[PDB]
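K.L.:
Submitted below is the structure of interest, expressed as structure tokens.
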Amino acid sequence: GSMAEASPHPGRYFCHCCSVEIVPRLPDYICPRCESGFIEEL
Ligand SMILES: [Zn+2]
């Protein structure tokens, strides 16, 4: 599954600042739009 990352690992995030679904910059774990960090792993 998506536990322990694995191949079908998570990626669909939801930024609280943009209130939209995003794919985070993994090296930073931030938003690709506002670069905040306030995101939810869906
Ligand atoms: Zn954002």
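Note that the numbers count up from 1, one per residue, in the order the chain is shown.
Any Cβ shown, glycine's included, is placed from N, Cα and C.
So Swiss-Prot lists the following for this protein:
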- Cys15, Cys18, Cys31, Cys34: Zn(2+) binding site (BINDING)
- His16 to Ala (Swiss-Prot position 14): Impaired interaction with BAG6 (MUTAGEN)
- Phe38 to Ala (Swiss-Prot position 36): Impaired interaction with BAG6 (MUTAGEN)
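Mind mapping these onto the model and telling me what they sit next to?
P.N.:
Around the Cβ of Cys31 (Zn(2+) binding site), a 10 Å sphere holds 22 further Cβ atoms from the protein chains shown.
A simple way to gauge crowding: the CB of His16 (mutagenesis position) has 14 other CB atoms within 10 angstroms, across all the protein chains here.
Following the DSSP three-state reduction, the secondary structure of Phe38 (mutagenesis position) is coil.
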K.L.:
Would you count the other CB atoms within 10 A of the CB of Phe38 (mutagenesis position), including those on all shown protein chains?
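P.N.:
Excluding its own Cβ, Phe38 (mutagenesis position) sees 14 Cβ atoms within 10 Å.
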K.L.:
On a simple 10 Å Cβ count over all chains shown, which one of the binding-site residues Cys15, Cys18, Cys34 is most densely packed?
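P.N.:
For the binding-site residues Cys15, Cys18, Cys34, the Cβ with the most other Cβ atoms within 10 Å is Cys15.
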K.L.:
Those recorded positions, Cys15, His16, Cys18: which ones have a Cβ sitting under 6 Å from ligand 1?
P.N.:
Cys15, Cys18
